[PDB]
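Visitor: Mind looking over this structure? Questions follow.
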Amino acid sequence: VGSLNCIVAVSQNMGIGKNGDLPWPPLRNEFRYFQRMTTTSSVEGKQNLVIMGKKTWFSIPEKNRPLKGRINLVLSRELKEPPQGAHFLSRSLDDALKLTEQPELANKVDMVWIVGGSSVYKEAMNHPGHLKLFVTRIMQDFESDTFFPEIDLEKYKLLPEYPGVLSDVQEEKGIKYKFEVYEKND
Ligand SMILES: NC(=O)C1=CN([C@@H]2O[C@H](COP(=O)(O)OP(=O)(O)OC[C@H]3O[C@@H](n4cnc5c(N)ncnc54)[C@H](OP(=O)(O)O)[C@@H]3O)[C@@H](O)[C@H]2O)C=CC1
Ligand SMILES: CCc1nc(N)nc(N)c1C#C[C@H](C)c1cc(OC)cc(-c2ccc(C(=O)O)cc2)c1
Ligand SMILES: [Cl-]
């Protein structure tokens, strides 16, 4: 299995959710970015693995679960079997990561993407090792009931550019935003 990555879209007030939906109106190209980044394998014959919490899983429109072209894994201590549509279920992020060493996932998996929510991000960000954070900074405040944990700027470095990612300001539906990539090593 390849590298470990987080990807998130965050409002200025650090919001990522609201009533089980995105805090902002649908941003078509932010979504395409998310889709292409998590779906694109760098290795032929392999798929990427996306890891999400239970609320993130159920906040996805039923018609689009599981996330297409990716191995979906859900984190929960409460579910006893993967929800309808899902392949895998782990108790925690670390169980999930160790699960990628097993034959049935190794060989099969290229990159690992953490796609939400708040608690899963927390765990991932503090996980030891090489980690990349793909952060979309939505440049305005939205009312939110879930939040993205602050990035420890002592561990993480912000890259000026990342290959295949535009650095300049984006805008859809009146809303400006920017694609950022952070890196650390332990
Ligand atoms: N804009 C973005 O980039 C993102 C937006 N979102 C938004 O965020 C909101 C949901 O995210 P969140 O609120 O954080 O809910 P989560 O996706 O974190 O799932 C929360 C539930 O899943 C289980 N869970 C979560 N983390 C773990 C863990 N580390 N180990 C075990 N079980 C875990 C728990 O249920 P149990 O008791 O079963 O363990 C927890 O109550 C939604 O509104 C969604 O739209 C989602 C992802 C990112
Ligand atoms: C596109 C939003 C986004 N951007 C970035 N930069 N990082 C992320 N992690 C997510 C995210 C997300 C979660 C998985 C999410 C939440 C959600 O709340 C309604 C909806 C979706 C979602 C998934 C798939 C489709 C689809 O295929 O049509 C639509 C909405 C997906
Ligand atoms: Cl596309």
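Here Swiss-Prot sets the residue numbers for chain A, with the shown residues being 2-187 in order.
Cβ atoms here come from the backbone N, Cα and C positions, even for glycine.
According to Swiss-Prot, the protein has these features:
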type: BINDING; residues: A10, 16-22, 55-57, 77-79, 117-124; note: NADP(+) binding site
type: BINDING; residues: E31, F32, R33, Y34, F35, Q36, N65, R71; note: substrate binding site
type: DOMAIN; residues: 4-185; note: domain 'DHFR'
type: MUTAGEN; residues: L23 to F, W or Y; note: Decreases affinity for NADP and dihydrofolate over 10-fold
type: MUTAGEN; residues: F32 to R; note: Reduces catalytic rate 5-fold. Reduces affinity for dihydrofolate 9-fold; when associated with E-36
type: MUTAGEN; residues: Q36 to K; note: Increases affinity for dihydrofolate about 3-fold. Reduces affinity for NADPH about 3-fold
type: MUTAGEN; residues: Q36 to S; note: Increases affinity for dihydrofolate about 2-fold. No effect on affinity for NADPH
type: MUTAGEN; residues: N65 to S; note: Increases affinity for dihydrofolate about 15-fold. No effect on affinity for NADPH
type: MUTAGEN; residues: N65 to F; note: Increases affinity for dihydrofolate about 3-fold. No effect on affinity for NADPH
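Thinking about packing and proximity, how do these listed features fit into the structure?
Guide: For the recorded site, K56 (NADP(+) binding site), the DSSP three-state label reads helix.
For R33 (substrate binding site), other Cβ atoms within 10 Å of its Cβ number 10.
Counting every protein chain shown, the number of other Cβ atoms lying within 10 Å of the Cβ of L23 (mutagenesis position) is 20.
The C-beta environment of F32 (mutagenesis position), restricted to residues of the same chain at least 6 apart in sequence and closer than 8 Å, is empty.
Long-range C-beta contacts of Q36 (mutagenesis position), restricted to its own chain and to partners at least six residues apart, with a cutoff below 8 Å, are absent.
Within 10 Å of the C-beta of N65 (mutagenesis position) we count 9 further C-beta atoms, all protein chains included. A helical conformation is recorded for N65 (mutagenesis position) in the three-state DSSP classification.
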Visitor: Give the maximum pairwise CA distance in Å, whole number, for the residues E31, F32, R33, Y34, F35, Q36, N65, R71 listed as binding substrate.
Guide: 18
Visitor: Considering only the binding-site residues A10, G18, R33, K56, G118, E124, which possess a Cβ situated under 6 angstroms from at least one atom of ligand 3?
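Guide: Among the binding-site residues listed, those whose Cβ sits under 6 Å from ligand 3 are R33.
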Visitor: Work through the binding-site residues one by one (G18, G21, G118) and point out the residue whose CB has the fewest other CB atoms within 10 angstroms.
Guide: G21
Visitor: If you measure from the CA of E31 (substrate binding site) out to 10 Å, which recorded positions from the list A10, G18, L23, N65, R78, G118 are inside that radius?
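Guide: Within 10 Å Cα-Cα: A10.
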Visitor: Cβ under 6 Å from an atom of ligand 1: which of these recorded positions qualify? The list is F32, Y34, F35, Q36, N65.
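Guide: Within range of ligand 1: none.
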